[PDB]
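Below you'll find the structure, written out as structure tokens, and then a few comments.
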Amino acid sequence: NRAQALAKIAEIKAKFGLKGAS
Amino acid sequence: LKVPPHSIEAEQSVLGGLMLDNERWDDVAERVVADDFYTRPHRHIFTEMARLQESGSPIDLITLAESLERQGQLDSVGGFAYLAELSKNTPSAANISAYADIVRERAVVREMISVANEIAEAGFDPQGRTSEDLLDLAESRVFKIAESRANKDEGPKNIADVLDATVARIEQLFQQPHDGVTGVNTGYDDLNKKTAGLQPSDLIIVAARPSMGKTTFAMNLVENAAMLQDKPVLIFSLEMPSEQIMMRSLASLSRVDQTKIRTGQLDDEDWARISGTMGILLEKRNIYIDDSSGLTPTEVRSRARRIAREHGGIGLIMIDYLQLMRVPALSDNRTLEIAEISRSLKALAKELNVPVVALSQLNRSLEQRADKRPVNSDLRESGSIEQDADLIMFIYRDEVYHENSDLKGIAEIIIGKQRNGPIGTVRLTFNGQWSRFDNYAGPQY
Amino acid sequence: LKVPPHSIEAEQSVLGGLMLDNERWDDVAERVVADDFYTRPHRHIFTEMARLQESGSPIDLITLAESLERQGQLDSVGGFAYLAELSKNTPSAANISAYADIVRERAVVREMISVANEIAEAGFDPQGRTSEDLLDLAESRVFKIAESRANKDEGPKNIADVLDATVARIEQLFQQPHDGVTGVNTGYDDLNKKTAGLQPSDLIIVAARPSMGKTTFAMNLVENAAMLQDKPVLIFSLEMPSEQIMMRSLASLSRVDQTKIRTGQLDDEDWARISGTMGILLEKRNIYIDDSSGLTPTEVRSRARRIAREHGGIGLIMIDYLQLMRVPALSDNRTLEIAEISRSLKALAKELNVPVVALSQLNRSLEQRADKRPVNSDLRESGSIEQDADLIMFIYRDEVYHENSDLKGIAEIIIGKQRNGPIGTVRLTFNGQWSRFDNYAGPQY
Amino acid sequence: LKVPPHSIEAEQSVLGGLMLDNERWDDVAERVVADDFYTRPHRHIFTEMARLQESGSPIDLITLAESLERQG
Ligand SMILES: Nc1ncnc2c1ncn2[C@@H]1O[C@H](COP(=O)(O)OP(=O)(O)O)[C@@H](O)[C@H]1O
Ligand SMILES: Nc1ncnc2c1ncn2[C@@H]1O[C@H](COP(=O)(O)OP(=O)(O)O)[C@@H](O)[C@H]1O
Ligand SMILES: [Mg+2]
Ligand SMILES: [Mg+2]
């Protein structure tokens, strides 16, 4: 659902997103 | 004796670094230009080095001096002895980028001083110019320098950083719902879904054949933006006086027949509705209208800047229509005039970070086809507009051409070019009785 | 020497005219401020006069001198001698507003020069400021000069001002009953209903194929406007000499057969009717005719301005026909010439606030279509005319093409483009015997 | 001498009358053009007066002299 989608969003942000990110 | 700020040491260091290191030329190439050098010999040296670098030839001392000698330009520069002194004096361990940046900054300062002197000289000896012309001249002079230094923001970007930013943007859009609207709300559900609102800093073009409701659609968008926001909304109307615009707006908002308003045949309820509309407008007070004729891009930009300064932000800017705008310097060719107008509009959109909706018109050639629905190529003579436009919407009405059409009261907004979304056709209801567009309640295809 | 822009005589004129006439103060106060004056004494004088005006006292010579003397500042101003000099040199034939505007202009130019000098001085002395800071400073300085300035007439007004103007216009329209006619009365009920009269500041085009009655309809409109108004009506007849126009006008007004007038075979009753018509015309005296040929838009504008200046305004302007006008600088390209003509006519109509009716011609290809009733696309080679015109009417007579027509004597005025209302066809009766159009008395669908 | 036919008195009278009576410009504008004046100063004055008259401004002495001064 929305909660799982946001959790995966945060997981991908931690995995690849760095420096700038959001 | 005034001393213009010149850094001869920085230029000599740049030249020496280029002679002793040919790999750094690109770093110098993106920071300084030939005209940025004060002394003529330095400009000539830089031009010769640029020619050699573009031809693939080495830029060492012997080849550069020899090339200048061959063309007879060595004597003007200062000689092989001067070139050798420049090469030897500069130490190898130097940061050419810092010196190049200093030289770049000095050229901007010198241009600013030159513009100030020109303005003062023009003021002392008007030669028949008006004060308004001098003010416009000064604004143009300063903005030229600003744009001259506003070209470094465009360049290549890192692939990984772009990908990460794209992923973050996708997540944020899916994070903050806003029911599918990210930009300025258009007031229409389907248009919001297909556009995610009106995106700030994006140029929007509305084009259609005559009598298609283009001004009506633009006014409906303006009214919706005003009712659904708080920032001021500015209107530039080069074709209508403001009173007719307000009458059309009253007809649209109060849902009263426009002919009745125009002829004055209004009953008590219509007067009450008009009073309510006026009360709402006076409570909000965020709409500004300018019905000047023969507008120039400088006046439009200045008035937009003044509104944004006075109120700290603009919800939306509307221009109707750009075919009536003029550029006096390019009156000889219409295509150049259109390109200048489009460039100035794009610069204003970037500067104020506001959505700009400019209305345009189509040639009669569109009506020479069996299907009269507009396409991109129908933007002939305005190629720059099509390229610089971030959103392009065409208005079509089948009932205009066909009396027996089944889509009476139905208008199509066709997205011919969308920068950040899909293209397609959106059907809406057209109540010409109230001079309004509404969401289409029928079946969608 | 670079003496700053100033005019001591204009200031002296302003102060003296205020001393001699105190009812002009407002006009001076709305145009000049105490800081606009260059010399300190003039600023002090204006400040003291403003204080006296605020307290409710007259600002004549003795009152001003006494008020200055009580504060001990009479010597700083220059003395009662200087005040008397101001009183003496200024005549009572003073246009104080013009001098105040001029003083305003000098101050603006002077401030621009001062700001340019400040910008240059800042550029030559960075004091550790980045070039970005210097450009921002320059922008701020020029912006404060230009910030709102005094161009409230040619700037975007507030929503309140526009709404108030619209409501005042609505009240003015609803004040005087004319049964739905706001512009110049066309003399025909259905055309008045469809067009609400000929609106001021509008461009109106009448088009038809040859021998349809363009000149006849234009002259009928001129006659109706002259009979139903009081302002002069001006005609620009580039096609016919004025004598033939007056013969046609007599035939129309007196309802006498055109052939009889042309051949001179009239009787006593016709002579009596002509005498009555001449008496009516000489009692009215508001029709002016210019039968020159090859007129440029500049000449038309100049002559219309001269007529309005001499006789207190115009009620209608008529041009027959625009194909006979000339723009020498653009004779190479017909499309550009037509665009310039239409733009100049629209500008003239907006400037003089009068309806302008211009006759035009259509391409031959219209005669090849199955249905010969004109459409907008029939204005080929003249797209700018369709773009710029506020109202477009086509004259169609069926009997011209069909000998067996059932509509003999019946003409149709087709509104091809109505900017502020509906479109359709209006039927009239054509009496070619008297060279006249009349209201259609037949059944209406 | 081979004198160039001209009359300064008529030009000076016209300019003075225009300065004193601004309502007569038309009666002068339909009988003479700027290029019809013989001396350069008179042509220049007439051109400036035409500019002021067609810009909507009075043509009195102080305004005309000041306007000429502003253009140098
Ligand atoms: N002597 C006449 N008797 C009757 N009708 C005439 C006469 N002269 C002209 N007409 C009518 O006037 C119409 C238009 O003529 P005119 O206005 O002169 O040309 P245009 O319409 O091109 O300006 C023609 O259709 C013709 O029928
Ligand atoms: N009084 C009216 N009654 C019905 N429809 C009107 C009225 N006034 C204007 N319209 C409609 O508004 C539409 C748009 O007109 P306009 O804004 O003048 O042209 P554009 O949209 O090309 O600028 C036209 O198609 C016309 O049918
Ligand atoms: Mg329009
Ligand atoms: Mg004719």
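The residue numbers of chain C are those assigned by Swiss-Prot, with the residues present covering 24-468 sequentially.
Every residue gets a Cβ built from N, Cα and C, even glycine.
As given in Swiss-Prot:
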- C:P81 to H: About 100-fold increased survival following 3000 Gy ionizing radiation (MUTAGEN)
- C:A130 to V: In dnaB8, dnaB43, dnaB454; temperature sensitive, no DNA replication at 42 degrees Celsius in vivo, in vitro decreased helicase activity at 30, at 42 degrees Celius almost no helicase, no synthesis of primer RNA (pRNA), low ATPase activity, still binds ssDNA (MUTAGEN)
- C:200-467: domain 'SF4 helicase' (DOMAIN)
- C:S234, C:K237, C:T238, C:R442: ATP binding site (BINDING)
- C:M242 to I: In dnaB70; temperature sensitive, no DNA replication at 42 degrees Celsius in vivo, in vitro 25% helicase activity at 30, further decreased helicase at 42 degrees Celius, low ATPase activity at 30 and 42 degrees Celsius, reduced synthesis of pRNA at 30, no pRNA synthesis at 42 degrees Celsius (MUTAGEN)
- C:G299 to D: In dnaB252; temperature sensitive, no DNA replication at 42 degrees Celsius in vivo, in vitro no change in pRNA synthesis, 5'-3' helicase activity or ATPase at either temperature (MUTAGEN)
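Feature annotations (Swiss-Prot) mapped to structure.
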| residue | record | Cβ contacts under 8 Å, 6 or more apart |
| --- | --- | --- |
| C:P81 | mutagenesis position | C:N45, C:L75 |
| C:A130 | mutagenesis position | C:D58, C:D59, C:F60, C:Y61 |
| C:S234 | ATP binding site | C:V423 |
| C:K237 | ATP binding site | C:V229, C:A230, C:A231, C:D343, C:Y344, C:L382, C:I418 |
| C:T238 | ATP binding site | C:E262, C:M263, C:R271, C:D343, C:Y344, C:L382 |
| C:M242 | mutagenesis position | C:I258, C:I268, C:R271, C:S272, C:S275 |
| C:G299 | mutagenesis position | C:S277 |
| C:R442 | ATP binding site | C:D225, C:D413, C:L414 |
Inset, instruction - Measure from each Cβ of the recorded positions C:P81, C:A130, C:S234, C:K237, C:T238, C:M242 to the atoms of ligand 2 and list the residues where some distance is under 6 Å. - result: none
Legend entry - Where the C-beta lies under 6 angstroms from ligand 4, the matching recorded positions among C:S234, C:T238, C:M242, C:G299: C:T238
Inset, instruction - Among the recorded positions C:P81, C:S234, C:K237, C:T238, C:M242, C:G299, name every one whose Cβ is found under 6 angstroms from ligand 1, counting any of its atoms. - result: C:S234, C:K237, C:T238
Legend entry - Collapsed DSSP category at C:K237 (ATP binding site): helix
Legend entry - Where C:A130 (mutagenesis position) falls in three-state DSSP terms: helix
